[PDB]
Amino acid sequence: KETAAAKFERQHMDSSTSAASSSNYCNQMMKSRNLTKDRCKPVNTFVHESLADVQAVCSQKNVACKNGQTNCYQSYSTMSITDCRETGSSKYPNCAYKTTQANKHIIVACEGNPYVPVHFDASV
């Protein structure tokens, strides 16, 4: 299978870039990371910081998760991120996305031993 920690890395981590490339970034990345295989995923966020910095968020500001659980953490410093959102002309298998770069605080849900990120909750 694929672990929850590995799934977080595939869906939300992109340390290779300092800040997202083109307006075509999300179109390429959502396809490359297998997020458009079964269905075009409505929304997704990629984090451009190192894995160590994102994993460190699990020891940061404890906040409530959107679903009501208590295992969500907010980053103290702002992080370089990219928001991908599905357009209107987007029809499966040709999924089209809008690329938006930003520097916001990230909120992730952490689980396991070691305590690592498993879900991206929000960006504030």
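Residue numbering for chain A follows Swiss-Prot; the residues present correspond to positions 27-150, in that order.
The way this entry was determined, per its header, is X-ray crystallography, 1.7 Å.
Cβ atoms here come from the backbone N, Cα and C positions, even for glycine.
Residues or ranges marked as substrate binding site in Swiss-Prot: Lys33, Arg36, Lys67, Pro68, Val69, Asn70, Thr71, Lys92, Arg111. Swiss-Prot documents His38 to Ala as a published mutagenesis change and attaches the note Loss of activity. As annotated by Swiss-Prot, active site, proton acceptor applies to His38. As a published mutagenesis entry, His145 to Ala appears in Swiss-Prot alongside the note: Loss of activity. Taken from Swiss-Prot, the feature active site, proton donor covers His145.
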Span of the substrate site, taken as the largest CA to CA distance across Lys33, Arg36, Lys67, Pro68, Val69, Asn70, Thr71, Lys92, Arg111 (Å, rounded to a whole number)
22
For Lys67 (substrate binding site): DSSP state (helix, strand, coil)
coil
What's the CA to CA span in angstrom from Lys33 (substrate binding site) over to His145 (mutagenesis position)?
9
Please compare the recorded positions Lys67, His145 by how many other CB atoms fall within 10 Å of each one's CB, and tell me which has the fewest.
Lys67
Number of Cβ atoms other than its own within 10 Å, given for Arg111 (substrate binding site):
14
